[PDB]
Amino acid sequence: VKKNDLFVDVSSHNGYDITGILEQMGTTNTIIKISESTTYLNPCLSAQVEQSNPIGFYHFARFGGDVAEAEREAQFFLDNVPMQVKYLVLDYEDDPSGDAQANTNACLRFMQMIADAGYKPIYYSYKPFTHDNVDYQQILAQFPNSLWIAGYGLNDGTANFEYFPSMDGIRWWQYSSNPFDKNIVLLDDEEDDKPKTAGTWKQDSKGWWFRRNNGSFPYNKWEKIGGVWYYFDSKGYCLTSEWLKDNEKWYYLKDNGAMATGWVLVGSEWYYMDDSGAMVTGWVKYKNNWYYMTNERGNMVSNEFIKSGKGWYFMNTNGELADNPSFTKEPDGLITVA
């Protein structure tokens, strides 16, 4: 998954049929509960898996601060993972021992075993519970950006950045449980490896071109190099700091030729590109601020509204906010948090 992608998490509480909530949510991405303690298994697992695209599975911890118990729970969990997924989640939110360090050590052992089995570990919980029972910084020290924190605020079913859990290393945010657990991704999955490199970059007066291993080079086309997309002109030089409409969609090649994805500042205007690099029109919220963007006839426009208090203020591209809010009732656009 990538920044701002959505996913639903379920357990037996959601039943043997979750097609409905996946339709509502608008995604098939899921993190399904497999086990609890060393003796419980979610009976709806196989059905929920069959009906979705799991990106991970979670375990409800009952080991408190007992490392030995944590190890047995992790193995039970592992022994029941039904298919390969990138992530395995440790849901630590109940039965904490009175000793926060012991709690931390138990959680660390649990996560270490998940990593040893070839998966990416995740620590799931609530901020106040985490604040009172573990030293989350010790967890991030061993497992960077591995947090999945729940914080609903009004819990009205929508993502309201105003109540975003403030903590370091948050990978995913469970922003509501109304009517079902809803989550938004804050960071792209890690890919840290060794870029294949199918050629060598060459720079000169005119710019950068790419000499493929066989001596040829891309031109008049898109081409992924080192995991990044670039568009090369008819002469083989990749475009830089430039808009490009291709197949009825607008893309932006940044100063380094890299295709823009997510939010991107062009000049002094903010635009949002989907994971495919294609520009998104209309209302898109970036954290607390709203943007209405259009590209009618190639005329790129970004209307910015900065939040202040309970209102959103229009900002003329000549950096000047109106004296009064343009709106207090947010539009129903795309909500992004990163």
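Here chain A follows Swiss-Prot for its numbers: 2-339, in order, are the residues you see.
Going by what the header records, the deposited coordinates were determined by X-ray crystallography, 2.1 Å.
Yeah, the Cβs are placed from backbone N, Cα and C, and that goes for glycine too.
Taken straight from Swiss-Prot:
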ACT_SITE  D10  active site
ACT_SITE  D92  active site
ACT_SITE  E94  active site
DOMAIN    5-206  domain 'Ch-type lysozyme'
MUTAGEN   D10 to A, E, H, K or N  Almost complete loss of activity
MUTAGEN   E37 to K  Almost complete loss of activity
MUTAGEN   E37 to D  63% loss of activity
MUTAGEN   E37 to A  95% loss of activity
MUTAGEN   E37 to Q  13% loss of activity
MUTAGEN   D92 to A  Almost complete loss of activity
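Cβ neighbours of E37 (mutagenesis position) (same chain, under 8 Å, six or more residues apart in sequence): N43, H60, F61, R63. Fewest Cβ neighbours within 10 Å among the mutagenesis positions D10, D92: that distinction goes to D92. Sequence-distant contacts of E94 (active site), defined as residues of its own chain at least six apart whose C-beta falls under 8 angstroms from its C-beta, comprise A62, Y125, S126, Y127, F130. Between the C-alpha atoms of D10 (mutagenesis position) and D92 (mutagenesis position), the distance comes to 12 Å.
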